[PDB]
Each structure stands twice: as C-alpha cells, then as structure tokens.
Amino acid sequence: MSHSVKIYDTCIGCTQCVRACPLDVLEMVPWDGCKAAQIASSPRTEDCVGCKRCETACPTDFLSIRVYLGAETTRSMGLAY
Amino acid sequence: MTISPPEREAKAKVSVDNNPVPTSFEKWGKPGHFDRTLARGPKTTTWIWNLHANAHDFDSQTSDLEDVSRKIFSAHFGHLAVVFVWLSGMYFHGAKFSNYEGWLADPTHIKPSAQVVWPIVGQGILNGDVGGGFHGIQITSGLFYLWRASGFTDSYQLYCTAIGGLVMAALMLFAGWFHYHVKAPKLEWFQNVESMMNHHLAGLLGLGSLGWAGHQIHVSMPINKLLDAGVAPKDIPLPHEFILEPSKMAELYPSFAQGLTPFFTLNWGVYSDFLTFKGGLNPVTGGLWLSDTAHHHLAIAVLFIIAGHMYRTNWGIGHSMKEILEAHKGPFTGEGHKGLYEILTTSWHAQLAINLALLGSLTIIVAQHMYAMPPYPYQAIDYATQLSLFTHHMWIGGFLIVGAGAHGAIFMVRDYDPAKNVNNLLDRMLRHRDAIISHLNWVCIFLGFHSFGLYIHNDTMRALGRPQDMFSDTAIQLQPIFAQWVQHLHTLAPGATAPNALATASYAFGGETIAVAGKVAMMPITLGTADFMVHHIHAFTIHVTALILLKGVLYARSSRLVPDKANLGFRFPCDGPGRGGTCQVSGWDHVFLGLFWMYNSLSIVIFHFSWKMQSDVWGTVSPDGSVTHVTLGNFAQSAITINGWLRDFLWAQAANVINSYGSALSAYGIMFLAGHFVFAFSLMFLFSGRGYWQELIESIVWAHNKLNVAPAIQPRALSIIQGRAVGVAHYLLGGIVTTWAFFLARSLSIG
Amino acid sequence: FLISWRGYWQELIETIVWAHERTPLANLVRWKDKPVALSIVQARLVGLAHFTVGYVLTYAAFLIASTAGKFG
Amino acid sequence: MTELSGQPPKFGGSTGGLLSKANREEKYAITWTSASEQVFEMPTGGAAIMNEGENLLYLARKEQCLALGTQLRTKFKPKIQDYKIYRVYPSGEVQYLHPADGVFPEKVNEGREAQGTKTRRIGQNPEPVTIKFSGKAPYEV
Amino acid sequence: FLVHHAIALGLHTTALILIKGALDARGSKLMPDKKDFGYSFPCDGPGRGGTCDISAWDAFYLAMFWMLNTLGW
Amino acid sequence: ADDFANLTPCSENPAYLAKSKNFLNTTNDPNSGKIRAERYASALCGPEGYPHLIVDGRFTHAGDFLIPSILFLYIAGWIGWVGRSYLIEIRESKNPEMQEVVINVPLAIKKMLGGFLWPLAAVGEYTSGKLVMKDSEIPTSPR
Amino acid sequence: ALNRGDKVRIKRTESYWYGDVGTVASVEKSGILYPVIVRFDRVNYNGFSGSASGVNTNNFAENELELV
Amino acid sequence: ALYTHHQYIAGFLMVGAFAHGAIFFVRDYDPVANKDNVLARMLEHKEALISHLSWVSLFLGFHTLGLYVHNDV
Ligand code: CLA
Ligand code: CLA
Ligand code: CLA
Ligand code: CLA
Ligand code: CLA
Ligand code: CLA
Ligand SMILES: CCCCCCCCCCCCCCCC(=O)OC[C@H](COP(=O)(O)OC[C@@H](O)CO)OC(=O)CCCCCCCCCCCCCCC
Ligand SMILES: CC1=C(/C=C/C(C)=C/C=C/C(C)=C/C=C/C=C(C)/C=C/C=C(C)/C=C/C2=C(C)CCCC2(C)C)C(C)(C)CCC1
Ligand code: SF4
Ligand code: SF4
Ligand code: SF4
Ligand SMILES: [Cl-]
C-alpha cells in the first residue's frame, strides 16, 4: 500500500525534509549532484502518512521531494486503533 | 525622562520601573514593528493581514511576562477610555438629540427617540413621528428608562454626564500612557492575587453598590416617588435640594426625621420608609421598586465589603489562596489543586478563559433576570426594548463563552508545563479526556434525538393527519413537571417561606397579571409540552457547543492522530492530507466551529423568547380585564412542529420587515436583505479553498504583468485559517443582522 | 460537511472508538472495518450532494404547491 | 532484536494508551537512558516520570514514539539522544526501526542505499497519455 | 433586463470556474505537476501557502454551486 | 413616428402625475418633489408611472447613459492611470513595497494632479512600449 | 558564460519564475548539476500557510537561463 | 415543472461537459500531436481567457447588484 515519496535531482542536500518528517521515512545518503554531497531518500515509505511536512520544508524552486498519496493502510491513515 | 512624580509607594507592595519605555512617534511610521517577521518588509499581501492578526498577541511579541503584563494593563486603560467615550456619547445624544424631557412628561403616549437623521437622498423618512411633534429614530437601548430610574429630569444633567465621561476617558488614557511608559509596575505587583481580590470585592463591587445605594436613596427614590405621583418633572426640586432641605426628605420618608441614629444604634426597622422588601412591581410604572433596589444594593455593599477580607496581604490575618488550593485533594483526584495557584498567577490566558466564561454566563444571567424582573420604569411596556436588551446580552454572553474556550486552548498550547502539573486536576483530566469527550458526544446525540427528533415526529404525525399521535398538551403530554413545581413554590413564598416579602420575586412564576397602561407589564408564564421541547433543544445545543470547545481545549496538546499538535501551535490550518486528512485539528478551529454552534443555540434561544413572550405574555388588557395577546396564544399548538416555527413564527412575523418600505422602519428591511446577503457571501469562504483562489490570482496577475501594472507586494490568496475566520465572521454578522432587523421591525410594529 | 473539515471528526471518531472498545457487553462486538472520518474529497462530494438534493426538493415543493394551490 | 529491557515510566494510567490493536495487530516500543528521575509529557496526554537508568515504553504508533523521541532529544537539560524505537508484533517478534543504521537520518552516513531517487527534474516527468492503459503514474516510471 | 443580466453573470461565473479548472488542471504555479496527481485529489498540503481545493475536481465542485444559483435565478 | 409605443412621456401619464403630486422631499428643500415632478416629466415613463431610461444609443436620450458613461470613463481612466504611473515610478526606488504600504505623498499627489491628460498619455505609451509588455517577457504557468 | 550580476530569464517550465528575470549571484564549481545561483525580486510561494513571504533564490543549469 | 426540470437537467449536463473537458486535459491530452493547433493554442493563452472571464464576471456582478441595490434603497 503506502504513499510514494520521490526525490528528484534538484536536491541540494539541505536535509530539512528529514528533520521535518515525523515518522522517519527519509534519510540522507551520499551523492555528487549537489554541493552538500547528499541526497534525500525514502527507504521507509510504508510508514509514511502523507502529512507533507517534507514538502513544506523543501527550499528548491518547486519541491525536490514529492509525496503522492496512494493506497491507504492503517499505518498511512495514522490510526492508533 | 518624561514627567517624573515624587514616589507614591506608600510603603506598600508597590514596585515600579521608573521609565522603561520612552515615548516616541517613530514606531507609528513603521507598521509591523511589534513582530520580528513583519519588521523586515511586506513581500506579499499576507504581511498585511498578519499585521492585524498578531496586533494584540503580546505573548508572540515578547517573552518577558512583565512586559506583557504592563502592555495588558495599559491596554485595559485604553479600553476603558474607549468605553467611556462611548457612554459619554450616549449621554450627549440623550442630552442634545433626544426627546427625553418630552418623554418624561408623558411616557405612555410617546416613544423614546434619539439620533436625528439628516434629511438627504430621501433618508429623512427615517425620522418617524415618536410623539409630541418629535421626529427621529426610536431607540430600544432603554436609555430613557435607566435615566428616569437614576433621577434625570433635564438635558443639562445628561450633558454634564457626557462631559464627565469624556474627562474620565482622558483620565483612563493618560493613566495607560503613564503606567506603560513612565511608572510601570513590576511583575511582582500583578501577582498579588489576594490583594487584588480583596480590593475588587471590597472597593470595586462593595463601595460601588454602597455609593449607588446612597444616590438611589438621596436622588433616585425621591424624584421617582414624585414622578410616580404625577408632580411633573418641572415642579420636582433638583436632587441637591433634598440634601439641603432634610425636611423635604422627611416629608417623603418620615424615617429621615430620626437621622442616622437607627443606623449607628442598629434600630434599622424605622428605616422601613425607604429600605423595603415588597417583591413585586410598581403598579404605576411596571418596573422594580426603587426602594427594594436601594435596600438590595445596600445589602450587596455589605456582603461584598465583608467578603473583601478573606485574603491575606501584609498583616497576617486572611487566607493564602495557595494554601486553600493545596488543601483540597481527595481519593479520586490525587493531588487536587496542587499547582493551580502557580498557573493562575503566571498565565494570562488562564485567567482570561476563566473570566470570559464567568462573564458570559453572568451576561446571560443578566438578560434572563432583567426580562422577568424589569428593573427600570416603563421597560416592560416597550416590548422592543425588552426583546432587544435580552437578545443583546444573550449574544454578548455567548461570544464571551466562545472566547473562554479559545483562551483555554491557548493556555494549553502556550503556558502548560507538565512538570508543574503532576497528578493533579489538569493532569488527570488530560489522562481521561477520551472518557470525558466520548460521554459528552453520547449525551449530545441523545439530546439531538430526544429534542429535535420530537419536533420531526410531530411534523410527520400532523402531516399524516394524526394529531392524537403528536407530542403536545392535548395528546402525548410532556409536562415540565419540575419547573411547574418550582413556579408554584415561588408563588407561595411571600408570607410563607419568604415572610417579610410582600409579593413574589417575579410575576413570571405566577400570581396576578400586572398591567401598566393598555399593555401588560408582566404576568405568569405557563410551561407546557412545547416549553419542555424548546428547553431540551436549548440543553442539546449548549451541550454541543460545550462538546466542541472542551474537545478543543483537551486535545490542543495532542491526539491519537496528531501526537505532537502542541508544537504546531494554537492556530494552524492542519497537518496535511495524510492520515486521511487532518483539517481543523487546532484549538483555533474548534473555536471556529463553536462559533457557528453558539450562533445556532442563541438564535434558538432568542426565537423562543420572542415567540413565547408574544404568545403567552405580551398583549392588551381590557377595562374588563380580558387579555388579548400579541399573537393570540398560538405557541402551544404551533411551536411543537418545525413547520409551525417556519409559518406562524418566521413567515407570519416577517410581514412587518418586508412591508417596511416607504415607512420609518424601511432601514430595517434594508438591513434584513443586507444580513441575508452577507450570510450568503460567507459561504464562498467557508465552502471553498485557498488553492483555487491563488490559481485565479495567477491569471489576474498575468493580466497585470501584461500592462505592467503588477504590484510589488504580490497578491496572495487568503490563508486557510484566514479563509475560515472571514467565513465565520461574515456568517455570524449576516445572520445576526438579519435577526436584528427582524426583531426590531416586528417588535416596533406591534405597539 | 462543507463548513467543518475532516480532522476534527477523525479525533471525535477516535474518542467514539475508545468508548466502544471499553464498554462491556458492547465489547463482545467489533467492527469489521475500522471506522474513520470521511475523506476530504468525500466530504466535499457528500456536502454538495446534500446541498443539491435540498436545493432541488425545496424549490420543487414550493413551485408545485404554489402553482397548484393558486391554479396559475 | 532479541529481548527488550528497561523500567516502565512512573505513571498512574491514561485513556490515551494502547487499544485492542496493540494485542491484535502491532505495537511500538521506545527505550532510552535517563540521567535522573524527570517529568516528561506523555504523547497520549498527561505527565509521566522517567527513571534514572533504562526506560522502556510501549506506544500505539510509530509517530507517537518518534514524537516522544524528539521531545527527549530537544527538551531535556542533558539531552537524551539514546532512544531506540522498535516495532513489536503479537507473535513476540521484535523489529528494530529507529535509528536505522545507528545514526540519525538527518546526517549522512556511508552504506546507505538511495531509494525513491529520480534522475530528472519534476518538469521532466512523462505525459500521462504516453503511459495510459498501463498501471503507472508519471512519477512511477 | 435586470434578471437577464443576473443570468449573464451566473452563466459567466459558472463558465469562469469550469474553464479555469479545465485550463489549470494540467498545472499552474502552485502545482506545476498537477497532471501527475490526477483529476481528483484532496490537496497538496498546507505548504506553499496552502492548497485547499486545488484539483480540477474541486473546480467542478465549486462550479456546481454557481450552476444551482444560476438556475435558481 | 410610433417607436416605443409601450411607453408614453411622463407628462402624459396619469399615474405619474398622481404619484408626482405626492413626491417626497429629498433634502431640506420643500420643493425638491416639485423639482422632480418637473424634471422627470421629459423622459419616458410607463403604466406604473416610473421613468424608463433608453440606453439604445439614440441621441434624444443621450443624457440617459451616454453622458454618464463619458464622465465615469474619464474619472476611472484618471484613477487607474495615476495609480499605475505611481506604481511604475515607485518600482525603481530600491524598496517599492514599503512605499506601496506607506504612501509617498509628494509623488502620489504629483501623479494625481497630472491625470487630466490620461488619454493622451495612454495613447503615447501605446505608440511606444510602456503600455503593453511582450508575452515572452511575462511569467506564465505550465501548459 | 554566466557571471555575477547577470540578468537571466528563467526557462524551467515548473519554475515559479518561468518568464521572469533574476540576477546571477554565483556560479558554483564544476561537477554540480545546477550551479547557477539566481536571486529574484519576487518571492515564490514557499512557506507554511500564513507565512509572511517566501524564497527568493534557486539553483539552475546554464541552459535553463537566457541572457538578458 | 417541465420547464424547471429541463433547465436543471441542462445545468447538470453543462457542468458535466466542462468537468469531462478537464478530465480530458488531465488524462488524455497529448501536447506533441495537438502541438500548435487550436486545442493547444487555447492553453497557450489560458491566462488571457481566465482573466477576461474574471473581468466580465466582475463587470456584471458589480453593476447588476448596484442597480438592484439602488432600486431597493
Ligand atoms: C502621544 C502618545 C503616545 C506615543 C507617541 C506612544 C508611543 C508608543 N507606544 Mg504608547 N500608549 C499611549 C500613548 C502613546 N504611545 C497611551 C495613551 C496608552 C494607553 C492605552 C499607551 C500604552 C502603550 C502600550 C501598552 C504599548 C505602547 C507602545 C508604544 C510604542 C509602539 C508604537 C505604536 O504604538 O504603534 C502604533 C500605534 C498606533 C498607530 C495606534 C493606532 C490606534 C490603535 C490601533 C487603537 C486605538 C485605541 C486607543 C489607544 C484607545 C483610546 C481611543 C479612544 C479615546 C477613542 C510607541 C513608541 C507599545 C510598545 O511598547 O511597542 C512595542 C505597547 O505595547 N503604548
Ligand atoms: C479599592 C481599590 C481598587 C479599585 C477601585 C480598583 C478598580 C479597578 N481595577 Mg484595580 N487593583 C487594585 C485596587 C483597586 N482596583 C489593587 C490594590 C491592585 C494590585 C493587586 C489592583 C490591580 C488591578 C489590575 C491588574 C487591573 C485592575 C483593573 C481595575 C479596573 C477594572 C474593573 C472595571 O473595569 O470596572 C469598571 C471601571 C470603572 C467604574 C472606572 C472608574 C474607576 C476609577 C478609574 C477609579 C475610582 C476613582 C477614585 C477611587 C475616586 C472616585 C471615588 C470617590 C470620589 C468616592 C477597575 C476600575 C484592571 C484595569 O486596569 O482596568 C482598566 C486591571 O487590569 N486592578
Ligand atoms: C472556579 C474558580 C474561579 C472563578 C469562578 C473565577 C472567576 C472570576 N474571577 Mg478569579 N481567580 C481564581 C479562580 C476563579 N476565578 C483563583 C484560584 C485565583 C487566584 C490566582 C483567581 C484570582 C483572580 C483575580 C486577581 C481576579 C479574579 C477575577 C474574577 C472575575 C472576573 C470577572 C471579569 O472578567 O470581569 C471584569 C474584570 C474585572 C472587574 C477585574 C479584572 C482583573 C484582572 C484584569 C484579571 C486578573 C489579573 C491576573 C490576576 C494577573 C496575574 C496573573 C499572572 C500574569 C501572574 C470572575 C467572576 C477578577 C475580579 O474582579 O474578581 C472579582 C480579579 O481581580 N480572579
Ligand atoms: C477579554 C476578552 C478577550 C481578550 C482580551 C482576547 C485576547 C486575544 N485573543 Mg481572543 N477571543 C475573544 C475575546 C478576547 N480575546 C472572543 C469573544 C472570541 C470569540 C470570537 C475570541 C476568540 C479568539 C480567537 C479565535 C483568537 C483570539 C486571539 C487573541 C489574541 C490576539 C488578539 C487579536 O485578535 O488580534 C487583533 C484583533 C482583530 C484583528 C479583530 C478584528 C476582526 C473582528 C473580529 C471583526 C469584527 C467586526 C465587528 C465586531 C462587527 C462588524 C462591523 C464591521 C463591518 C466594521 C489576544 C491576546 C487570536 C490568537 O492568536 O490568540 C493568541 C486568535 O486566534 N481570540
Ligand atoms: C440541519 C443541519 C445539521 C444537522 C441535522 C446536523 C447534525 C449533527 N451535527 Mg452538525 N453542523 C451543521 C449542521 C447540521 N448538523 C453545520 C452547518 C456545521 C458547521 C458549523 C456543523 C458542524 C457540527 C459540529 C462541529 C458538530 C456537529 C454535531 C452534530 C451531531 C449532533 C448529535 C445529534 O444531534 O444527534 C443526532 C441527530 C440527528 C442525526 C438529526 C437527524 C435525526 C432525525 C430527526 C432522525 C432520522 C430518522 C432516521 C434515522 C431516518 C433514516 C432514513 C432511512 C431511509 C434509513 C448531529 C448528527 C456535533 C456532534 O457530533 O455531536 C455529537 C459536533 O461535534 N455539527
Ligand atoms: C451572495 C454570495 C456570494 C457573492 C456575493 C459572491 C461573490 C463573487 N463570487 Mg462567489 N461563491 C459563492 C457565493 C458568493 N460569491 C458560493 C456559496 C460559492 C461556492 C463555494 C462561490 C464560489 C465562487 C467561485 C469559485 C468564484 C466565485 C466568484 C465570485 C466573484 C464573481 C464576480 C462578480 O460577482 O462581480 C463583482 C463582485 C461582486 C458584486 C461582489 C462584491 C460585492 C461588494 C459589496 C462590492 C462593494 C465592496 C464593498 C463596499 C467593500 C467594503 C467593505 C466594508 C464596508 C467593510 C464575486 C466577487 C468567481 C470570481 O472570483 O470572479 C472572478 C469565482 O471564481 N464564487
Ligand atoms: C440531576 C443531576 C444528575 C447527576 C447525578 C449523577 C452524577 C453523575 C456523575 C457522578 C459523580 C459526580 C458527582 C460527584 C461529584 C464528585 O466530585 O465526586 C467525587 C470525585 C472527586 O472528589 P474528591 O474526593 O477528589 O474531592 C476532592 C476535590 O477537591 C478534588 O479536587 O469525583 C470523581 O470521582 C470524578 C468524576 C466526576 C465527574 C462526573 C461528572 C459527569 C457529568 C455528569 C453531569 C450530570 C449533570 C448534573 C446536573 C447539574
Ligand atoms: C441567433 C439566430 C441564429 C444564429 C444562431 C447561431 C449561429 C448560434 C450558435 C450558437 C453557439 C455556437 C452556441 C454555443 C455554445 C458552446 C458551448 C456550450 C461550449 C462548450 C465546451 C465545453 C462544455 C467543453 C469543452 C472542452 C474542454 C473543456 C477541453 C477539452 C475539449 C472539450 C470540448 C471537451 C439564426 C441565424 C440561425 C436564426 C435566427 C437566430
Ligand atoms: S509526507 Fe509526512 S510522513 Fe511522508 S515523508 Fe513527508 S514528512 Fe514524512
Ligand atoms: S528539503 Fe528538498 S532540497 Fe532539502 S534535502 Fe530534502 S529533498 Fe533535498
Ligand atoms: S485541504 Fe487544506 S486544510 Fe485540508 S489538509 Fe489540505 S491543506 Fe490542509
Ligand atoms: Cl404545523
């Protein structure tokens, strides 16, 4: 199920999305496309709820991290019951 | 270094800073200075709206609790200045633009009027003939009645009151300036809650009613006794002539012959000439007895002055509020009130929530008390004045209550410390808020089904031609048995459980039908199945408003959906479309929904009041005594169905507002249409969303770019929270203005 | 549905879910589908559906009844 | 993963805690070492007391554990950056979740494989008509 | 005359909503990739200023009110 | 010869006369109703006696919509032109936004005064390039 | 070929400033995908709802700019 | 009843027509094959269309409401 979280090559490696994410969906991995030498990654999208905090945080001209809401699970619906 | 007085510490708990904030006009020319985010510069039009949204948010402006307290103190001064200007304008318009003396000479055959419209573009039709050749707008504030009760006779006295009100406003304004800029009290000064409370109970409330009892005994009561006997206002001596001639006071009240000796020697009984306890209403004017009110204010002065001693300040005797709080803790509540004294002395929003709740409740109490115990002369004759004051105090109370919920939520977000609240009342309520809110939800559903559901059942039964299956006094009766029993107990109180009371506290509980002039002042108000149903509707709507607002407060920190909501703030749109969508989780949004539901509740309350008073109370009495009510006692059979409320209440009584054109009440029909318009207008903001409007602004901005007229402050659609604020503000304004026009036109047209 | 948006209802439904899971006798029964608040788009659509049904039925009853009682 | 240790925080109980899901579906655990007995905000409402030494707490959701973790690492005098978050299944199986490779994700780390990476801008996604009657959206290709 | 201009206002505003929705359904500046999100979706979150009722489906939903208003008139 | 046969001049309508002999005073002048009964008599009324206006374009009713149209369009052109020139001038003052919220009263009054020649300045900016900007030099959204 | 203070028009279709012009602030060293840092007078939409302003800087590749 | 019936049906049909035009643009529109034709040229100047629809709606609304309110007062 889960949502989809894509990271595009306009990433500047500021990591603000990872710090904003309240469910630990994102990581920083080494890259060579930007000065910061790091790119955001979404290795745990099965826990992603889709609150869009990462997108709120992204500074690049139109987001370099994009959350497309998809199939809804109890983890993705933020359910505690 | 402005004007520096000596000291004035009086060896007290006073502690001020001599001159913390200097006076200057430069920050006037820099709009947005109080917020760091706005002092930079407006790049989008959002900056503009924010400039108004955070003006009084002193917490987000500075972190010094002392500076916030000083700001609040000086703003209180400025607010009292505004209210003094308003009241002085009221007295000035009564002095130089009202028919108060002509009304005083013949109150029955004239209508209270102030404010003369200037004859232009045809608006001169609004100067309707109120009596004695006077043409103007009829006022429903009831200022003339308060003035006759006070003992006013000449316009020059009202003009002196207006001049004094302007001077008092200047005093409050200067005091605010002086106490924020020059001598600014330290934080330690505001935290003397025992001192403040002793003073407010003793000096503010007690001495106030003491001085007003003095004025009523010396000025109000004798002038009103001479007016009720018909001595005419031109022949009654000035108020001071009773102080200069104690024989004139003894001739009206022989008790004044014995002097102050009955007071000092506890011989109070001889004071029966002006300190009375009759209970009912004045036969000549329909208001309360001014001697009863003087004795009342006297006893209230006594009680409040005495109460102003419980708390401890500098002299050892008294009470420590922290001690009384910490003492109260039981087996169900862990540590009870341990920590409440600390939050009620360092958090402004806590005091504000408590005070807003109690003040709104008190204003509702004031409406419900002033309608049935009319305290002013000739008030009950004027059904417009009565209805207007009732609905006004209702709305004020409801708004204050919604604000109370708001600031409870704000406290929870901003000033809540879990270390200072461990296993106390607040902690345990947060620990079982799920239980609380789920049960309140169930009670709300039970009330909706068992109040409005009764109306739906009755509509369906009557439509099917099955009146015997309806809920009504003539079928399946739902008698308000307990309220009827309490009414009966009230009726039997004088002479029995109230020996020294001559009459009942309020004739709405039962008894004779007190009637002044051709109209009925007050008579018993029977209660039946329709009253049962309306009262349980009231219960339902009040419980739903409480559910919304209490849920807003209890979950402002967190929920199972949003566990870190406290970090998001009191006021924020959402936390994303994720988790299924999290729109309106903030405390602010709960206030936003509670606004609509309080509007719903109070609309029903005032509709109930208007219809019940027009059906079973107000009317014309005959020389034989026959009572023909305004709408012929139609409440019992019509107010039990929704179609009855739509036809016999709304549709029927709307006939005056719609036919008001070409007459003095035409502005009421105009404002009727205007309120409908603004209500409809609000639905655009409430039903839509910011994204569409911003995208449309994109094309409009492109058209501006095409002709090079694009503004540097980029147009941005209203923020989500602002969209809702605009929506709710216009919804409330439109609906309330509609019913304001409806009520005023209907009540002024029925004579 | 149009005015009041979704998160407030999801929190209320969570209180109701807790109320059910802790009420004995009712605890014998459990939902096959987890109760949740209506989605955002679903809310818009359901609110519009009520708006339109009420719109059409109100005006139809008015038109028909007025023209029939008056007979043109 | 193995067994989890730690003392439950001093707490009298709330209505906001675990429900039937915890036993029927899944649960989450957060462990942390504290320097003293200190009060902290319970993500399910109320104030609790963490103990000196090890503390294990069971919560209903991963986001609740992560909110508690941010509170631990941001609101305490000596900051607590020691908390570990696990997913607990009713079979007794425990799954280590956070922080993944022993290092917080905000900072880069070697041995991490990029996922969700797209070697183009947003504006370089294909047109939906070019992919209709597949099952994919322009971000999935 | 007056009701015919009310009718013209209603037709034009309903057409404006529907046409703005259709022409911005592929993308705008708030959502330059909106075609990747389909005709109907909840929103784009509270970021970038806030994006309530961003989809073209929302434009349909808003236009329905104006159609009903026009037909009322 | 027989145009607008469903209307008759207000001086010939009996309903208009019966209503105008009771016209209400508009200001403090007690002859404003008579002034109305005099002035409105020249236009076309109808069965109800209320004057009807003809925006058809014929000059016999040039005062019904043509003259007011000219007046309004002049005033609105003045307003928009002076506001636009104020905006353009301010744009190159290093901080245009602050001067948009805090008005530059000297420049503002100066631009307002020079607004009586706004159609001439409009034509002059059209013939140059100050009025209309080129599309490829304007921001647009994706298609 | 782009130097500091060059006025360049934006050619990125999804860019907020497509069709708008910005000044070049710096050109980062080679090896980077989008080196040209551009500052704009007009802020974009960046920010949480209710925020005062937004971002006025972004990185681009040279072929995504047009020299003015 | 028949007039009201058919007019309401017409309103629903019109709204649905524009809604499915939007759905076309979202799901089926091809820019390369429709390149430079009238269909694509409608998107090319979409800001002009939307802005002039806004202007005609504002024109009509302002002035029809103004005449109505003048007559009412
Ligand atoms: C010549 C008089 C004067 C001068 C120049 C100043 C100067 C200043 N005051 Mg001060 N003050 C004054 C009178 C004055 N005050 C009075 C009479 C009061 C009592 C209410 C106060 C109480 C006070 C407080 C509590 C605070 C200030 C603050 C400030 C500074 C912020 C600038 C500002 O106010 O923004 C511009 C303000 C305006 C343009 C005012 C517009 C009108 C407002 C919006 C509502 C008017 C209500 C009115 C005051 C009530 C009575 C009116 C009634 C009679 C009709 C500033 C340097 C603030 C500060 O410290 O800055 C951080 C602050 O917190 N003053
Ligand atoms: C008996 C002493 C006394 C009295 C009369 C008051 C009265 C008042 N206080 Mg105060 N207070 C006191 C002691 C007193 N306080 C002490 C000791 C403290 C320290 C703990 C405080 C700290 C405190 C705070 C923090 C605040 C108040 C505020 C207020 C006002 C709010 C109530 C109101 O609006 O009602 C109606 C208002 C009026 C009727 C105004 C007329 C009263 C005038 C201004 C004073 C009376 C004149 C003087 C006594 C002489 C006249 C009487 C004499 C001729 C017989 C009010 C006028 C609030 C405020 O600032 O309001 C602006 C506020 O924020 N008080
Ligand atoms: C269920 C308990 C309860 C209830 C029913 C109330 C209800 C009420 N309180 Mg109270 N309060 C409580 C608990 C409660 N309080 C406790 C435990 C404390 C001890 C901390 C206080 C101390 C407190 C004070 C000091 C005052 C009140 C006042 C009031 C009345 C305000 C009416 C109003 O707003 O009109 C208009 C408002 C006024 C006429 C006066 C306003 C006084 C200021 C503006 C508010 C208090 C300022 C605050 C103490 C500042 C310090 C807090 C922090 C910054 C350190 C109201 C009926 C006020 C009052 O007048 O009492 C009669 C007031 O003076 N409360
Ligand atoms: C003693 C009462 C009291 C006190 C002092 C406060 C104090 C405060 N409130 Mg509160 N509140 C109150 C009553 C009170 N409120 C009531 C009665 C309600 C219910 C409506 C609320 C609900 C509430 C909310 C929802 C919020 C606050 C907020 C705030 C803070 C910001 C002030 C502000 O709004 O900025 C400046 C004030 C304005 C911009 C008001 C102008 C807009 C008004 C509503 C238009 C009304 C129009 C008019 C009445 C009628 C129409 C006429 C028109 C055509 C001219 C501030 C510390 C805000 C906050 O952030 O808290 C920290 C906020 O979110 N309050
Ligand atoms: C007429 C309009 C309307 C109606 C009927 C409702 C209905 C309801 N609202 Mg609501 N609301 C409205 C307008 C309305 N709202 C608007 C405009 C807003 C925006 C401000 C809100 C926002 C709002 C909030 C924030 C909340 C509510 C709440 C509630 C519920 C209260 C509980 C209750 O009354 O028990 C049930 C009553 C009913 C269901 C009414 C209908 C009952 C009929 C008479 C019986 C029907 C018989 C049978 C079932 C028919 C079946 C047909 C068959 C073919 C199957 C209730 C279901 C509160 C709540 O949830 O309380 C628990 C709450 O929190 N409303
Ligand atoms: C009676 C309710 C109402 C009103 C007045 C409006 C008004 C408007 N809508 Mg709207 N709408 C409504 C309900 C309403 N809507 C509802 C319920 C929905 C569904 C949610 C929508 C959804 C909607 C959409 C999606 C769109 C509109 C559009 C428009 C604008 C069309 C242009 C026009 O009418 O000409 C001119 C405008 C008017 C006549 C209205 C302004 C009237 C005021 C009184 C003029 C005078 C200004 C006033 C004096 C300001 C001073 C305030 C001060 C006194 C406090 C217009 C401003 C379209 C648009 O934006 O047009 C470009 C558009 O896209 N509406
Ligand atoms: C007609 C009235 C119908 C209500 C009668 C049944 C009461 C319902 C709840 C029973 C317990 C509450 C009464 C004891 C009051 C009481 O305080 O009991 C005692 C106990 C706490 O008392 P303590 O021993 O802690 O006292 C020390 C205090 O200082 C605590 O700070 O309360 C509780 O156990 C918590 C539950 C109370 C919350 C229950 C309220 C539920 C809302 C119901 C509303 C009914 C409407 C009433 C009309 C006005
Ligand atoms: C007058 C007259 C006449 C004439 C007529 C005419 C000529 C007309 C026409 C008319 C017309 C001409 C009309 C129209 C209408 C239109 C419309 C109604 C539209 C539309 C569209 C839509 C709705 C949609 C679209 C779309 C989109 C959105 C995108 C994609 C594509 C499509 C298409 C899908 C005659 C001589 C004969 C006779 C006498 C009279
Ligand atoms: S949408 Fe929310 S949960 Fe998903 S990756 Fe972004 S911040 Fe994390
Ligand atoms: S916020 Fe955006 S630019 Fe920054 S690291 Fe995350 S994806 Fe990259
Ligand atoms: S629709 Fe608006 S309020 Fe709702 S989640 Fe989306 S952005 Fe937030
Ligand atoms: Cl009925």
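Structure determined by X-ray crystallography, 2.5 Å.
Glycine residues also receive a Cβ, built from the backbone N, Cα and C atoms like all the rest.
Swiss-Prot lists A:2-31 with the feature domain '4Fe-4S ferredoxin-type 1'. Marked as [4Fe-4S] cluster 1 binding site by Swiss-Prot: A:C11, A:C14, A:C17, A:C58. Looking at Swiss-Prot, the entry for mutagenesis of A:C14 to D or S says: Considerably decreases amount of functional PSI, grows mixotrophically only under very low light. According to Swiss-Prot, the mutagenesis experiment A:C14 to D carries this note: No detectable PsaC, D or E; when associated with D-51. Looking at Swiss-Prot, you'll find the mutagenesis A:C14 to A noted as follows: No detectable PsaC, D or E. Positions annotated as [4Fe-4S] cluster 2 binding site by Swiss-Prot: A:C21, A:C48, A:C51, A:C54. Summarising the annotation, Swiss-Prot assigns domain '4Fe-4S ferredoxin-type 2' to A:39-68. Swiss-Prot gives this note for the published mutagenesis A:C51 to A: No detectable PsaC, D or E. According to Swiss-Prot, the experimentally introduced change A:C51 to D or S is described as follows: Considerably decreases amount of functional PSI, grows mixotrophically only under very low light. Swiss-Prot documents A:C51 to D as a published mutagenesis change and attaches the note No detectable PsaC, D or E; when associated with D-14.
The structure, with features from Swiss-Prot marked on it.
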residue : record                          : Cβ contacts under 8 Å, 6 or more apart
A:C11   : [4Fe-4S] cluster 1 binding site : A:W31, A:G33, A:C34, A:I39, A:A40, A:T60, A:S64, A:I65
A:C14   : mutagenesis position            : A:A36, A:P59
A:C17   : [4Fe-4S] cluster 1 binding site : A:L26, A:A40, A:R53, A:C54, A:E55, A:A57, A:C58, A:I65
A:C21   : [4Fe-4S] cluster 2 binding site : A:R53, A:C54
A:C48   : [4Fe-4S] cluster 2 binding site : A:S2, A:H3, A:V5, A:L23, A:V25, A:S42, A:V67, A:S76
A:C51   : mutagenesis position            : A:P22
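Residues from the recorded positions list (A:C21, A:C48, A:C51) with a C-beta closer than 6 Å to any atom of ligand 10: none. Away from its own ends, the domain '4Fe-4S ferredoxin-type 2' (A:39-68) comes close to residues 1-31, 33, 75-78 of its chain (Cβ-Cβ under 8 Å, at least six residues beyond either end). Taking the mean position of the Cβ atoms of A:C11, A:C14, A:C17, A:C58 as the [4Fe-4S] cluster 1 site, the remaining same-chain residues with a Cβ inside 8 Å of that point are A:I7, A:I12, A:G13, A:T15, A:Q16, A:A40, A:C54, A:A57, A:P59, A:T60, A:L63, A:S64, A:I65.
With DSSP classes pooled into helix, strand and coil, the tally for the domain '4Fe-4S ferredoxin-type 2' (A:39-68) is 8 helix, 7 strand, 15 coil. For the domain '4Fe-4S ferredoxin-type 1' (A:2-31), residue counts in helix, strand and coil come to 5 helix, 11 strand, 14 coil, using DSSP. Those recorded positions from A:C11, A:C17, A:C21, A:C51, A:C54 lying by chain B, with Cβ under 8 Å from one of its Cβ atoms, are A:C51. Among the recorded positions A:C11, A:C14, A:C54, A:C58, the residues whose Cβ lies under 6 Å from any atom of ligand 9 are, in sequence order, A:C54.
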